[PDB]
Amino acid sequence: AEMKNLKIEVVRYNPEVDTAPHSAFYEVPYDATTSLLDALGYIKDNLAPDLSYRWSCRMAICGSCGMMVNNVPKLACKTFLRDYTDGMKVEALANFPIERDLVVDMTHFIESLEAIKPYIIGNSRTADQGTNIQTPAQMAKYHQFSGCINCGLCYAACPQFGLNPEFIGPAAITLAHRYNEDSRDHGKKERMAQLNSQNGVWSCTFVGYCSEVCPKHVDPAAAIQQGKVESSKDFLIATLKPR
Amino acid sequence: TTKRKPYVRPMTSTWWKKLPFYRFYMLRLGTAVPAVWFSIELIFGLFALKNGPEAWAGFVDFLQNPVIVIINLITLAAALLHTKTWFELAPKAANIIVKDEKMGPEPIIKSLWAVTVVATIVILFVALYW
Amino acid sequence: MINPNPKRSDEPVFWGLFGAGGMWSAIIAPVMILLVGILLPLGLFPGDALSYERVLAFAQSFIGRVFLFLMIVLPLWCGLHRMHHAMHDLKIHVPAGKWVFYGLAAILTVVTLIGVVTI
Amino acid sequence: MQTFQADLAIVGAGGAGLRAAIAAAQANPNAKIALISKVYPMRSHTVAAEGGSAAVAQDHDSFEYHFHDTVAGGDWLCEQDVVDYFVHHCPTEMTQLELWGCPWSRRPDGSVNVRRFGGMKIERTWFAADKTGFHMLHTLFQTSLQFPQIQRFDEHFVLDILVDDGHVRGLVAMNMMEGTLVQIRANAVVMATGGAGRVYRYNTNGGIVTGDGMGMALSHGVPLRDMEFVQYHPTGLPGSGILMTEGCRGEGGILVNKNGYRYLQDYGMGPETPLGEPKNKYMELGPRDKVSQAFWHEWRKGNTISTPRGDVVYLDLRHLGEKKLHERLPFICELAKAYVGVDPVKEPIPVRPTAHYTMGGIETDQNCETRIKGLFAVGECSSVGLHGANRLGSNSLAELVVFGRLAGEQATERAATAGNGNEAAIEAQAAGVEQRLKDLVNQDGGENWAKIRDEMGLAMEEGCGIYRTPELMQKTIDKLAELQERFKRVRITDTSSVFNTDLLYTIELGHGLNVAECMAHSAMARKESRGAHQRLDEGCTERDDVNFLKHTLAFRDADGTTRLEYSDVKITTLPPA
Ligand SMILES: Cc1cc2nc3c(=O)[nH]c(=O)nc-3n(C[C@H](O)[C@H](O)[C@H](O)COP(=O)(O)OP(=O)(O)OC[C@H]3O[C@@H](n4cnc5c(N)ncnc54)[C@H](O)[C@@H]3O)c2cc1C
Ligand code: SF4
Ligand code: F3S
Ligand code: FES
């Protein structure tokens, strides 16, 4: 047989030399199994050694893949060339600054994640006492929301984040919600200030595209609305404490 | 000094035009306009009602312009769209576990529609039949 | 880097109203638009069911006073809330946006309240 | 070079590195800890594990059973005092992970559930759905955020360590985004860089698992221990090498050839068990080595199915059904559909043996310390003497948290009692790194690094696979020597400073070649068959406790040669025979 070739448009940028990003074009051989990740590797190996990008796992579990394919945020390792025979344009992950080629500044993402204290709080139990008790029912409360691989596709997806870079964002809020709903955790109060902030849940207008593009089906949109409900309760209780 | 020059892509006011998913979001927000327009119509109808039979007749004539009719026909379509989309979204606020599994959202959606269907019948019955 | 001591937003108040408004207008707006907007003016109703007399009887009745109040007011708080964010998302800059829309809602609410206690 | 101060420096932010970082923060609340990683922590390879972590838990279990399984499964190349320490500390650490929030799967009563891996008789493997590594790592990472003692250096690629007068004094790293070098001074340094499975053409490993840490240690006269013992997982997807977990066969899956025949019964793992009832030690739940070898035999008979990506057997899961699949195997179904166009409900999954885990690694004692004072090693990058000649399924994740803790605490103590070294000698070492880097950049000769890589991978696959011969091991040894010459003639055409991966991938390959040579040389000299090391030549096809009950140590001298010394295996209560 003979492998079919595909012309791929990769949006290059080198801050030492370029004043703005600019498209380049590479013919890449492919078959039904070939991923955008495979193709990026082929390019670097044979066409442009200076093509920089993030990746590692190759199986859509680490989250370093994140990038725009035809204005849709996707993971390179779960994007396949067979599906783009009419053309394929690859850009750096949207709503993040472009540092170099397909590598973006993820700092705000990490800082948002850190801010919401994503760890068990206020549980005095020690290991000599054995584990906590937690039923399937209790785990079902937060479990889906614990599946976030921090790929940041939901940030590229959210136009509110595009319009407001201080918005702590879907994944960050989702993680706060994940611990807030963990029966083992007692630090809900330690996380609300952020969630109650205008840059917290209240920057969300429920566009819902974060859940759409989420490769691990976390449904962060649902975590935010539940967050809005929880923030509202917290507002009411706060009004009624003249203490 | 750094050798980095972070390129920040701007976001235009036409961001929503590009992707049909963003378009349906904007169209949802769009439903607000007729809704507000309808609430306004009702205030006119309310005060035309208190000013007596004369004012009420002028209100009813307005409603059969019939450019207004087409606007109201559109208003109805918007309201039904708002309903369809509202019931798709409200379920996401509930975190309900049934038999060690997070429920939803179909069981809730169906219920909301059942209430809408009954309400419409109960109200149409009460308003017209007597 | 990120604000450690952020101001609590007052959004829950408006969101709550927006929430009740959307739910009310989802269930009850279609039939009402059909009645007032279409059936009434085209005269597609039996006898004197939607005649001036019977409407006034209903309106003036206590249930009608409360019903017409919520029917008008609840959708406004939902709709004006949505317009407030349509401006933001279209990047149309509105001076004192917060106060304008929610003030308009306040105003109209009051005007409606005057209406349902008669003028 | 900008210079930073730290009590201890940790190289790598996987399971082991984080656990170490957290431990040191708790051992000394006033400590300043520098956690270094060329990726953001959560991209570390520990994230990809789906089987589980071993810890004794059921009433009818004993630490002696877990100790015995490990030692026997290690074919008696385990350091028995280390195995004993290990088993006794797993429950503490698995429970602690639970306390830090790790969502371990549960029984109805709300206690943690366990299941069977690594051929074990009594089930003890704790599991977080089929995302155990993901959950372990994210739990560990996220937990580390509350400890301000830990200053992370995210996306910093460590180049070399700083050693003087037999004592480690810091390290040199490149800020990947800036392109600038940085000195980190610390009187204790913990290597936690993962294994070296990317020296193989086909593997289950993430791109980052390049053997960097093992290479750096080689450079300073620290030997790499038992490097010949490389573990293949028997069921990986062809081409990509992506892991299809043992869980598939745990939930009753089967392995068949082109004739639909369950070949495993003919290779000593009979008799066939019925579709509903898989039994431990039999058929598709037989010994890992026997299963991986069965494929090879079937390939010889021409019973493997042929595909574009390679010769395969079929992993058939149709007879499982939805409920079982989507409760315990959902991710496998996504993997199958995406990477081989196969729906497990309606079709069989193609598979073949695939390079997986690096049993060998940096030589350490029972406290995770190397022959260089203050320099520690932990996790897959190390050889603490836990795994001997074959690692037990699900003992790797437990090692990370058990010895990660130890190393974290141990390193805290050395730092405290270190005392100052010679300032000029150290700065000279730092200059040495910066200079060696400039030499590589200014290097030229028009060789493409990628092709050397491609060929290294092919050589390891052919020479150091499931079945080994002196012909092909020599062929691989010679091939690597060739590629080492070619490496000096490589030219790195990208001279940019902003996230220049051309330079970085080339450095990785350098380490890989050094490690690959240790693997091949160790294998060639080991004239016996033991665990994952299996030979076909006359007089080498069997275990030999008379002559080869000993660890291989591979040194690399300044002249670029790979020399071997051998060391003894500590026995306590379980001698062989
Ligand atoms: C697909 C798969 C499934 C598995 N499943 C299981 C299982 O179910 N149970 C089990 O017990 N074991 C399993 N294993 C084995 C086990 O998960 C790994 O051996 C273990 O997680 C490795 O952890 P680590 O901390 O030693 O290294 P890693 O997790 O690989 O982390 C290494 C760290 O070092 C950093 N690093 C490396 N080089 C440099 C450098 N030059 N500069 C800076 N940083 C550097 C990396 O960025 C990374 O953060 C599995 C392995 C694979 C591949
Ligand atoms: S939520 Fe879904 S998308 Fe947003 S980060 Fe976590 S995983 Fe990536
Ligand atoms: S995309 Fe954006 S605004 Fe809300 S629901 Fe999702 S976050
Ligand atoms: S490479 Fe790990 S997510 Fe795609």
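If you check the header, you will see the structure was determined by X-ray crystallography, 3.0 Å.
Including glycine, each Cβ sits where the backbone N, Cα and C put it.
Sequence annotations record features per position, and here Swiss-Prot assigns active site to D:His233 (among others). Secondary structure at D:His233 (mutagenesis position), taken from DSSP and collapsed to helix, strand or coil, is strand. Within 10 Å of the C-beta of D:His233 (mutagenesis position) there are 22 other C-beta atoms, taking all protein chains into account.
According to Swiss-Prot, the active site annotation covers D:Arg249 (among others). Sequence-distant contacts (6 or more apart, same chain, Cβ under 8 Å) of D:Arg249 (mutagenesis position) comprise D:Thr235, D:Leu255, D:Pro278, D:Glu284, D:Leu285, D:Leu315.
Within 10 Å of the C-beta of D:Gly51 (FAD binding site) we count 22 further C-beta atoms, all protein chains included. According to Swiss-Prot, the feature FAD binding site maps to D:12-16, D:36-38, D:44-52, D:156-158, D:192-193, D:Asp212, D:356-357, D:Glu380, D:391-397, an assignment based on a large-scale study or a structure entry.
There are 28 other CB atoms within 10 A of the CB of D:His45 (mutagenesis position), with all protein chains counted. Classification of D:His45 (mutagenesis position) by DSSP places it within a helix. Experimental mutagenesis at this site is recorded by Swiss-Prot as D:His45 to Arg, annotated: Inactivates enzyme.
Swiss-Prot lists D:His45 to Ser, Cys or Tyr among its mutagenesis entries, and the accompanying note reads: Decreased ability (greater than 70%) to reduce fumarate.
Among the mutagenesis entries in Swiss-Prot is D:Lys131 to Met, noted as: Increased cross-linking to SdhE, FrdA is slightly less flavinylated. For D:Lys131 (mutagenesis position), the number of other Cβ atoms no farther than 10 Å from its own Cβ, over all displayed protein chains, is 23.
In the structure as shown, the Cβ atom of D:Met177 (mutagenesis position) sits within 10 Å of 21 other Cβ atoms. Look at D:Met177 (mutagenesis position): DSSP puts it in coil. Listed in Swiss-Prot as a mutagenesis experiment, D:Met177 to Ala is described as follows: No longer forms cross-link to SdhE, FrdA is still flavinylated.
The Cβ of D:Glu178 (mutagenesis position) lies under 8 Å from the Cβ of D:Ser497, D:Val498, each on the same chain and at least six residues away in sequence. For the mutagenesis result D:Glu178 to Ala, the note given in Swiss-Prot is Decreased cross-linking to SdhE, FrdA is still flavinylated.
For the mutagenesis experiment D:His233 to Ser, the note given by Swiss-Prot reads: Severely affects succinate oxidation, decreases fumarate oxidation by 75%.
D:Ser240 to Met appears in Swiss-Prot as a mutagenesis experiment; the accompanying note says: Increased cross-linking to SdhE, FrdA is flavinylated. For D:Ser240 (mutagenesis position), the Cβ neighbour count at a 10 Å cut-off comes to 22, with all displayed protein chains included. Annotation note: D:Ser240 (mutagenesis position) sits in a coil segment as assigned by DSSP.
According to Swiss-Prot, the mutagenesis experiment D:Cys248 to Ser or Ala carries the annotation: Does not inactivate enzyme. Applying an 8 A CB threshold to same-chain residues 6+ apart, the list for D:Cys248 (mutagenesis position) reads D:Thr235, D:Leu315, D:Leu317, D:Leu329, D:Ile332.
Listed in Swiss-Prot as a mutagenesis experiment, D:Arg249 to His or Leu is described as follows: Inactivates enzyme.
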Shortest C-alpha distance to D:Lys131 (mutagenesis position) - which of the binding-site residues D:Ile36, D:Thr46, D:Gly51, D:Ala192, D:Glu380: D:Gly51
Surrounding CB atoms that lie within 10 Å of the CB of D:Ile36 (FAD binding site), all protein chains: 28
Conformational class of D:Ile36 (FAD binding site) under the three-state DSSP mapping: strand
Packing count at D:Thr46 (FAD binding site) (other Cβ atoms within 10 Å of its Cβ): 29
Cα-to-Cα gap, D:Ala192 (FAD binding site) vs D:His45 (mutagenesis position), nearest whole Å: 12
Neighbouring C-beta atoms (10 Å sphere around the C-beta of D:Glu380 (FAD binding site)): 31
Closest of D:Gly12, D:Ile36, D:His45, D:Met177 to D:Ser240 (mutagenesis position), Cα positions, recorded positions only: D:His45
Close-lying recorded positions around ligand 1 among D:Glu178, D:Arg249, D:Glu380, where CB distance stays under 6 Å: D:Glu380
Rounded Cα-Cα span from D:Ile36 (FAD binding site) to D:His45 (mutagenesis position), Å: 15
